[PDB]
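For reference, the structure discussed in these notes is given below.
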Amino acid sequence: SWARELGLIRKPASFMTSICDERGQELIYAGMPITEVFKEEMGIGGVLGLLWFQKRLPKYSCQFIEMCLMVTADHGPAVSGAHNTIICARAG
Amino acid sequence: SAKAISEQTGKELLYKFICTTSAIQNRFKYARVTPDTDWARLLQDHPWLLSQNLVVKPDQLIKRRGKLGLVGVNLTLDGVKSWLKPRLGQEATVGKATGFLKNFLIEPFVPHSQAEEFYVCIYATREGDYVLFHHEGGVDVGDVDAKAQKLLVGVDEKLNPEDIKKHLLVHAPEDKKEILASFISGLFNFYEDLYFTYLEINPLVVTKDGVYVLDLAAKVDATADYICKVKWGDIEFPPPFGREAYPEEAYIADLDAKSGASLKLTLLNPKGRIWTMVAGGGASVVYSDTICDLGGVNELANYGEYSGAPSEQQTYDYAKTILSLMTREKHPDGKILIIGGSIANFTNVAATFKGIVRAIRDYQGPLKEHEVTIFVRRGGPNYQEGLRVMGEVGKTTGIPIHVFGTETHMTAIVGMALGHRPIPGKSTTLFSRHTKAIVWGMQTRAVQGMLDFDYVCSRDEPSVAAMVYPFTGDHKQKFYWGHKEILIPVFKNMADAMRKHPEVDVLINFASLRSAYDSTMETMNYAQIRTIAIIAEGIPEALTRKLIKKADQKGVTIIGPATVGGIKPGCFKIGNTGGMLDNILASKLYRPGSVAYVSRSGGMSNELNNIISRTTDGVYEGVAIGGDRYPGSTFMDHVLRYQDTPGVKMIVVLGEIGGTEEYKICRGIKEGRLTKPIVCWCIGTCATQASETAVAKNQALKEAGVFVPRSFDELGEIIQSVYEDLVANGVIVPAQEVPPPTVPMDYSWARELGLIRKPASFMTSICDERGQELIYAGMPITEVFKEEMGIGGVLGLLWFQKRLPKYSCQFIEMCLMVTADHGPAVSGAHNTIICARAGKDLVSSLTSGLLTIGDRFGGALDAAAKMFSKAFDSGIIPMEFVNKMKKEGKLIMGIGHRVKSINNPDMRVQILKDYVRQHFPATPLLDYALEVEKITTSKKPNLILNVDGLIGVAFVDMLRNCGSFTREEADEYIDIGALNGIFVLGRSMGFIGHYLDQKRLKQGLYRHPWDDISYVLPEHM
Ligand SMILES: CC(=O)SCCNC(=O)CCNC(=O)[C@H](O)C(C)(C)COP(=O)(O)OP(=O)(O)OC[C@H]1O[C@@H](n2cnc3c(N)ncnc32)[C@H](O)[C@@H]1OP(=O)(O)O
Ligand SMILES: O=C([O-])CC(=O)C(=O)O
Ligand SMILES: O=C([O-])CC(=O)C(=O)O
């Protein structure tokens, strides 16, 4: 930690992460800080465009992402995955 | 690498793979007699042997036996028996060489005349294949090259027989002109389908009866075996005829064969005082040349090398053999051991010196007894700590060891060892600062070294535009540019590499010795690639000549095979030339100089960079052409290239023994084409065509106007003398030294020599994966399998890190056999089936069913162990325990079966109960659980012990009451969850069985019908 602080050593980094700069003064998302996220009033479609695609999508596309996350919510407990969730929840 | 084969082997290969109209007689008619075999077996399997008249001659790679009269012709049984009696197995001499005669060949002798003997030969040259035919065969040659007809055939060119009869058959008898020529044509295909370099048949007897190949000789390309191992079968190369090898020499031979290192040792005078063990090939040749200059032609004990960074056991045994060989008998002028060497490219010098210091301290007694003095001189990455450890073992064990770094001359230390001095078309520019390369192959340390060099030489763009690796997709690899990280694209094909990067003009071919030719031929189908550097070693020479031919046709500058590359300082660096960046900064290779050089071996190029750094201004551009026989660009192709560039003022050439290449430099300096001051020196004297030697080329360049030193010791001195000549004439001005940019060093290299501590996480007291054996808990994998412990023993090793006693390993196998599948109706196997019928995966199905192992399903093992252990540890009677559980809700976990309980048992509680009764010392918690079973079966005819409760209490009974668990480890593993581990690892077999079953019955997706659901939703939310 000291030989790298005064910068006399090389260490190759893994985990290249082109998303979510967590350290510093703000949670920078794709390139947009968190206060700019809540200032432009982009919903979860805007942060899906920022996290998943790293692009500020236009406001008709964020609302379509929220629409297609509202229709692909629950579709009854008969289906195979919701059945497994219920079976695993009833085992407590 | 031409290696001469036995004439028995080449003669049987000629008998097997020739295809011609002329019938070869005596097909498969030969015998090999030797001292290791008898005589009756040869007559037993070859019944043709004593039917005719025979000729017997020694097959031990001996030239000129027909002129010297050492052949026994016209021999019957008495001739072939009493001829070998003064000959088979006795010591004899030919030329200089003295040794045994243990190999003799027996051929059916054919009487014939001297007007029927012919002479045919095919030898390889750089510009093609020469076939050479004299009508007068045998030993009566007369004139040799004048009346014998020659024909140069080109590479990748077909031999036309009309040019055979037109040009080569001038002095032939005409009736054999269809017998010989097509045969020769067939022989030419035999030369071209088996990759010979030299094949001379003399004499070839073309009688009226047919053709007879009595005597031949063949040097074959030993590196082409990957093409022709189906043709040669198991080829055998005989050693050149000489004395017998010591056991030490065969010991070093199997040390050489057993790894990727080069451990060469051949003793010269075993009672000698000056013993050499020196890293590098050219460095060994130069040290042997200099010690032969200083009167040690009888005092050099051996010539050898240790190269390719051997392991410290290999280094230890190699130095052990050389140290034991030099303590046999004392020599009164003192015995010297020279651990010399060139500058190491990337090897940590201190690790090889750990090998040396173990091999010296292990054999120190004979060293201080025989009064041995050790002279050590090395260079490279971290040489200074290695000189320090050699110095401390010099002062510690008392052996006088004189250590030296790169500040000294390389081979002047032997002058300090002997007391002679006291001890202290093709383009003319190849690389520019916009030269971009494409590397072929994942050779990331070479690309990182090139990027470090180009940061240090203040270059603005990295000279590796892309890499090419065919065995992976297109991605980008992260490299270091100074401090920063950049992304260099790695491609799959070369076509989209040349497409996306049109500024490339160099390709550096890091492919192997069998894929260099195809990638190089594919590369020259792109016009922008103007030079190709081929780092591979071991290409067959015919494929190299095809590469040279297509290079001259396309106009590219091939650096030649078996190179290390060639460094143009301040500008560009090919691969691993120069070495690690410590040698680049130590030799001032970050700014251009004025001296160019051309060498052959890569081991001498670092020494030449060191010499030109320490004596003169520095290297403008250096090129190592390759240690192969046909380099892609010779000496003249580079000194002509240094002629036209004005930045260079003087040229240094390091030539080698063999190959009339420096005579072309002599003719170029006599024709007035080479005007810049040349300093040539040719290595390889070895005087312990007669013009191809080192002293011949040295004298011929000395008389031609080229500065040639007396030895290698005066090479730096006269290079400094020519530099002082050239600056005093007022043309060489030394440029002003700007300091280079600095790179940070490495985390891998600073921790290797230990200069930066790092806190390690992930403490892992289990499974040392690295080393020779996969060491489980403290016990290797061979001790696991040899001691015959099942999977219960490896669960004791992985989970508990103890070697459990043999009755409890079988108990863990037992309780993993009963906690396997228990039907598919239960909740977890139901989830596995539901996920397997969705066609998912094995691991996703097992995992989706495994995530149910919780508290209600599968959580009776751990709870039924914890409950009974807390009741027993407290110390209450069972009748109070049942009443305590009744008073608080909380049904006793591990007690209760739905169907089978009393005189209708569970039948797998019974097997486990019989096992914990029989093979199992001192089991009190099971007895307590059986008393609680007595009470709760007195309550209800159900309520027998479960299998969950009995595995729980039997496992807690196994932990604390067998050995090796104290009381706080056996109580730790219950609270950690080592019983949930047994239920999950046991039930994993059942869940994978359910996955494979539902995947094998081809079952469709589940739906769980609506009539089993009863939706109870609110009215309007
Ligand atoms: C032909 C004809 O018509 S019949 C003639 C006349 N008919 C009659 O008289 C009717 C008789 N009625 C019966 O026989 C009924 O079976 C009954 C009412 C007595 C039920 O008796 P049971 O089944 O034994 O009681 P129950 O199911 O609650 O369990 C009994 C015990 O097991 C205990 N127990 C159950 N599970 C566990 C467990 N895992 N761990 C520890 N204890 C347990 C219970 O706590 C209970 O304990 P307790 O006796 O201290 O209260
Ligand atoms: O790059 C090279 O060929 C040199 C090398 O690795 C070594 O010295 O072991
Ligand atoms: O251990 C468990 O609770 C699961 C079990 O035996 C069962 O199939 O009923």
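Note that chain B carries Swiss-Prot numbering, so the residues on display, from first to last, are 2-425, 487-750, 767-1099.
Backbone N, Cα and C define each Cβ position, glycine as well.
Listed in Swiss-Prot:
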BINDING   B:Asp257, B:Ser260, B:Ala262  Mg(2+) binding site
BINDING   B:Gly309, B:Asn346, B:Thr348, B:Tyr364, B:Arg379  citrate binding site
BINDING   B:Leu779, B:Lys780, B:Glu781, B:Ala782, B:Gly783, B:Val784, B:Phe785, B:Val786, B:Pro787, B:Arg788, B:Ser789  CoA binding site
DOMAIN    B:4-265  domain 'ATP-grasp'
MUTAGEN   B:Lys540 to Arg or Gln  Decreased acetylation and increased de novo lipid synthesis; when associated with R,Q-546 and R,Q-554. Abolished ubiquitination by the BCR(KLHL25)complex; when associated with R-546 and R-554
MUTAGEN   B:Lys546 to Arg or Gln  Decreased acetylation and increased de novo lipid synthesis; when associated with R,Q-540 and R,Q-554. Abolished ubiquitination by the BCR(KLHL25) complex; when associated with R-540 and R-554
MUTAGEN   B:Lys554 to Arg or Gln  Decreased acetylation and increased de novo lipid synthesis; when associated with R,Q-540 and R,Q-546. Abolished ubiquitination by the BCR(KLHL25) complex; when associated with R-540 and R-546
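Annotated features taken from Swiss-Prot, shown on the structure.
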residue	record	Cβ within 10 Å
B:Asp257	Mg(2+) binding site	18
B:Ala262	Mg(2+) binding site	18
B:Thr348	citrate binding site	21
B:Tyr364	citrate binding site	17
B:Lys546	mutagenesis position	8
B:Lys554	mutagenesis position	15
B:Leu779	CoA binding site	24
B:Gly783	CoA binding site	13
B:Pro787	CoA binding site	18
B:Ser789	CoA binding site	17
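Note on B:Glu781 (CoA binding site): other Cβ atoms within 10 Å of its Cβ, all shown chains, come to 10. Within the set of recorded positions B:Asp257, B:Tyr364, B:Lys540, the entry lying nearest in space to B:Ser789 (CoA binding site) is B:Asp257 (CA atoms). Calculated from their C-alpha atoms, the gap between B:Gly309 (citrate binding site) and B:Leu779 (CoA binding site) amounts to 33 Å. Recorded residues B:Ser260 (Mg(2+) binding site) and B:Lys540 (mutagenesis position) have their alpha carbons 32 Å apart, per Cα-Cα distance. Apart from B:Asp257, B:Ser260, B:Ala262, the Mg(2+) site neighbourhood in this chain, defined by C-beta within 8 angstroms of the site C-beta centre, holds B:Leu256, B:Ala258, B:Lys259, B:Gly261, B:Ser263, B:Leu264, B:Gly309, B:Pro311, B:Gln315. Taken residue by residue with DSSP, B:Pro787 (CoA binding site) is part of neither helix nor strand, so it is coil. Each residue contributes its Cα atom, and for B:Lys554 (mutagenesis position) and B:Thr348 (citrate binding site) those atoms are 31 Å apart.
Take the Cα of B:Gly783 (CoA binding site) and measure to each of the recorded positions B:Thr348, B:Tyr364, B:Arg379, B:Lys540: the nearest one is B:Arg379.
With an 8 Å limit on C-beta distances, none of the recorded positions from B:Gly309, B:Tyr364, B:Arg379, B:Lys554, B:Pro787 reaches chain A. Put simply, B:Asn346 is the one of the binding-site residues B:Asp257, B:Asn346, B:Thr348, B:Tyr364 whose Cα lies nearest to the Cα of B:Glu781 (CoA binding site). If you compare Cα positions, B:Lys540 (mutagenesis position) sits closest to B:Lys546 out of the recorded positions B:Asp257, B:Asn346, B:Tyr364, B:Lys546, B:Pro787. When the C-alpha distances from B:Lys546 (mutagenesis position) to the binding-site residues B:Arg379, B:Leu779, B:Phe785 are tabulated, the minimum falls on B:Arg379. Only B:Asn346, B:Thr348, in sequence order, out of the binding-site residues B:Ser260, B:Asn346, B:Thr348, B:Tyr364 have a CB under 6 Å from ligand 2. Classification of B:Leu779 (CoA binding site) by DSSP places it within a helix. Taking the Cα atom of each, B:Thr348 (citrate binding site) and B:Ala262 (Mg(2+) binding site) are about 13 angstrom apart. When the Cα atoms are compared, B:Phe785 (CoA binding site) and B:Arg379 (citrate binding site) turn out to be 28 Å apart.
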